[PDB]
Amino acid sequence: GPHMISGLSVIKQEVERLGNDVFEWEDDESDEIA
Amino acid sequence: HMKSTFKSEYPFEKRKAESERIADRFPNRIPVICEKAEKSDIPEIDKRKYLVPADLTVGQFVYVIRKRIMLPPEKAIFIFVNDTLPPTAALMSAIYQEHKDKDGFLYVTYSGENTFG
């Protein structure tokens with residue numbers, strides 16, 4: 001997977017749909033997943 | 001096609017960081033990730049993200065999987081963790097406590113085949 005290189009500084013990441021509170025749909029807690 | 005989705009979107013450090021907060025959000029929860037084996041012939045899930053409680057069992061989780069793919073009663077679906085088939089009374093709580101990873105989040109896998117490999 002993606003990893004760091006050299007030096008020290010902030011990090012940048014991507015996203016396809018998620019990203020917002022690592023959740024953006026019905027509801028992670030939703031019983032739909034239990 | 002790829003394999004991971006909800007876990008592929010971001011790197012691991014992202015997950016570990018997530019569980020780092022989910023611990024302050026829902027301590028009485030069991031973060032897991034439902035996945036579909038490649039060998040399997042069943043339809044792959046839409047995404048791998050399942051936040052089962054610390055009460056739901058293994059035989060209770062599958063149901064959730066049989067919900068997504070809405071698999072018919074004429075099909076079969078078996079869970080697999082590390083290539084091992086856990087019991088039904090294997091409270092997902094005691095499962096995520098023995099199947100936990102550095103990330104913290106669980107990583108389960110279901111397949112229409114109860115085979116190994």
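Residue 1 is the first one shown; counting continues down the chain.
If you check the header, you will see the structure was determined by solution NMR.
Including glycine, each Cβ sits where the backbone N, Cα and C put it.
The annotation that Swiss-Prot gives for the mutagenesis experiment B:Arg29 to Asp (Swiss-Prot position 28) reads: Impairs ATG19-binding and autophagic activity. One mutagenesis experiment named in Swiss-Prot is B:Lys49 to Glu (Swiss-Prot position 48), and its note says Impairs autophagic activity. According to Swiss-Prot, the mutagenesis experiment B:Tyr50 to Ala (Swiss-Prot position 49) carries the annotation: Impairs ATG19-binding, PE-conjugation, and autophagic activity. B:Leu51 to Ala (Swiss-Prot position 50) appears in Swiss-Prot as a mutagenesis experiment; the accompanying note says: Impairs ATG19-binding and autophagic activity. For the published mutagenesis B:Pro53 to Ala (Swiss-Prot position 52), Swiss-Prot gives the following note: Significantly decreases ATG19-binding and autophagic activity. What Swiss-Prot notes for the published mutagenesis of B:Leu56 to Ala (Swiss-Prot position 55) is this: Impairs autophagic activity. In Swiss-Prot, a mutagenesis experiment is listed as B:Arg68 to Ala (Swiss-Prot position 67), annotated with the note Significantly decreases ATG19-binding and autophagic activity.
On the structure: features taken from Swiss-Prot.
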| residue | record | contacts (Cβ under 8 Å, 6+ apart) |
| --- | --- | --- |
| B:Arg29 | mutagenesis position | B:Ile22, B:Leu51, B:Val52, B:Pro53, B:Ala54 |
| B:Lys49 | mutagenesis position | B:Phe6, B:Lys7, B:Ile33, B:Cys34 |
| B:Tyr50 | mutagenesis position | B:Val32, B:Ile33, B:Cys34, B:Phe61, B:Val64, B:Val108 |
| B:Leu56 | mutagenesis position | B:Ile30, B:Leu91, B:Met92 |
| B:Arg68 | mutagenesis position | B:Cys34, B:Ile45, B:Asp46 |
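Here the mutagenesis positions are B:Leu51, B:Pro53; the one with the fewest Cβ atoms within 10 Å of its Cβ is B:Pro53.
B:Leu51 (mutagenesis position) carries a strand DSSP state (E or B).
In this structure, B:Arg29 (mutagenesis position) is part of a beta strand by DSSP.
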